Amino acid sequence: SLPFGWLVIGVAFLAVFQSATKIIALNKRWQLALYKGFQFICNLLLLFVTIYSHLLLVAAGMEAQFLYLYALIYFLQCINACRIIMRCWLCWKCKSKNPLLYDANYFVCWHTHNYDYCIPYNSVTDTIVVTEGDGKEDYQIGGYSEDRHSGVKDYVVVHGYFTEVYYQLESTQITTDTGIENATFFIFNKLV
Amino acid sequence: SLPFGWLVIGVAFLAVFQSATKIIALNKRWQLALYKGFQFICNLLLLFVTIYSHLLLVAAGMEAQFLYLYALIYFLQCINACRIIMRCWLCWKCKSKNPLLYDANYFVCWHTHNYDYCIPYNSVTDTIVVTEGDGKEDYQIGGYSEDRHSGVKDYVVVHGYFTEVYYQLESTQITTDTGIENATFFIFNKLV
Amino acid sequence: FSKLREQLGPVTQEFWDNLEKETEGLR
Amino acid sequence: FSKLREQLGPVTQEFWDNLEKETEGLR
C-alpha cells in the first residue's frame, strides 16, 4: 500500500526546484555550481516522482496502459545519465571542474605546469581568439573568463563529446599592433 | 471532486519533457527553438501539475500545512514569467529572435540597413573580437556564428537585462597583419 | 516601460550580494 | 573506455540528420 500523499509532496518539491533552476543568474562561478546542484537535486526528484507514480500504476493495475511511456522516460533518463558520465569523463580529461559547471557544447583547453585552462566554447571554428588583460589578469574567450596563472601554450586544443581538435598559434596581437592598451590577443588556427 | 489520475498523467508527461529537454544538443539553430519550445511545454506542464496538486490539497483539507511552499512556487513562477517578458522585450529591442533562443547572459548587437546581428555573449568585457570568414561568410564570436549579410558598423553595442554597453571599433586585423588567410578580426573597445 | 527596468535594475544584484554575504562561509 | 566513445561518436549525428530529414517539411 503506497500512499498517494508522497506523490503530491514530490510534485511540490520538484516544482520548487524547477522554479529555482529556471531563474538562477549564470554570472559568477558559485552560481553555476548552484545552478548545477539544484538540477542534480531536481533530477533525483524527477526520478522520485516518476517511479513512485509508476509504483502507483502497478498498484492500481493501470500500468498496462502506459508502460511504453514510462519505458521512454527511463530510456531518456539513461541517456541523460550517460551524458553526465561523459561530462565527468571530460572534466577528468580536461583536468578542471569547468565541464560539469558550464553547459557549452565544446571546451577549448590547454595544460600548463601548474594550472590547466578549460574555457567553454560553442563550436569548432577556423580561428580562436583569446584576450589577456586585467582591470585581475585573466584570459577571456567569448565572454567566458578564467583567471590566468601562467602563459599561453602555442598548442591549444578543443575538447568535445567526441571531438579533439588541435589548434596552432599563428600570431600574437600586442597592444602596439592593435592600439588597445592592456589587452593582448592570441589567435589560433585549426590544424588540419 | 478532482480525480487523482490527472495528477499522475501530468507527472508522467512532465517527466517526459524534462527528459527531452535535458538531452537536446544545442548545435544547430532549429534545435534551440525546439530546446526552448519543449521547455515552454514543460513550463505549462509544470503549472498544470502544480495547481492541480494544490487543488487536491484544498480538496483534502491538507492545504493549511504547505500554503507557504505553494506560495513560494507561485512567486518563483511569477519571477520566471517576468524574466520571459524581459527576454521578449530584449528580442523586440534587438530586432532578432536570438534572445529567445540562446540562454546567454548578454547579447552583443549591431543594426544594419537590412539585417540586424544579435550574437550571444557571456559578460561585458574590455574588448570584443569578431571573426569574419567562410568555409559560408559569417561573423563568429565565442563560437556563436551568424551568417553575415552586410558589413560591420564601427559602433557595436551589448544588450543585457539591465545594461546597454556601447563599444568602439579600434582596429581591424586583416589577413596580412595576422597571417591567417580568409579570416578578418574586428576588435572593439568598451566606451567609457 | 523603462521606469520598471530602472527600478528593478540594481535590486537583483543587491539580493545576489546579500546571498554572497550569507552563504560565503557555508560553501 | 575509448571503444565505446568511438562506437557512439557518429550515431548521434546520424540520428540528428535523420531528424533533419523527417521534420524539415514540418517547421
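Here Swiss-Prot sets the residue numbers for chain A, with the shown residues being 40-174, 181-237 in order.
The way this entry was determined, per its header, is electron microscopy, 3.1 Å.
Quick reminder: no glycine exception, Cβ is built from N, Cα and C everywhere.
Annotated features in Swiss-Prot:
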type	residues	note
MUTAGEN	A:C81 to A	No effect on polymerization
VARIANT	A:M101 to K	In strain: Isolate HKU-39849
MUTAGEN	A:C117 to A	No effect on polymerization
MUTAGEN	A:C121 to A	No effect on polymerization
VARIANT	A:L129 to F	In strain: Isolate TWK
MUTAGEN	A:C133 to A	Almost complete loss of polymerization ability
VARIANT	A:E171 to A	In strain: Isolate GD01
VARIANT	A:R193 to W	In strain: Isolate GD01
VARIANT	A:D222 to N	In strain: Isolate Shanghai QXC1
With an 8 Å cut-off on Cβ-Cβ distance and a minimum sequence separation of at least 6, pull the same-chain contacts of A:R193 (variant position), or say none.
A:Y156, A:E171, A:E182, A:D183, A:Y184
Specify the nearest of the recorded positions A:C81, A:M101, A:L129 to A:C121 (mutagenesis position), where nearness means the distance between Cα atoms.
A:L129
Between A:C81 (mutagenesis position) and A:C117 (mutagenesis position), how many Å separate their Cα atoms?
16
So which of the recorded positions A:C117, A:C133, A:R193, A:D222 end up next to chain B, with Cβ to Cβ under 8 Å?
A:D222
For A:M101 (variant position), identify the closest of the recorded positions A:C117, A:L129, A:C133, judging by Cα separation.
A:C117
Anchor-to-anchor CA distance, Å, A:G174 and A:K181 (intervening 6 residues not built):
5
Return only the integer: C-alpha distance in Å from A:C133 (mutagenesis position) to A:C117 (mutagenesis position).
24
Cα separation, A:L129 (variant position) to A:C117 (mutagenesis position) (Å, whole number):
18
When you measure from the Cβ of A:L129 (variant position), which residues in the chain that are at least 6 apart have a Cβ under 8 Å away?
A:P138, A:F146, A:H204, A:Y206
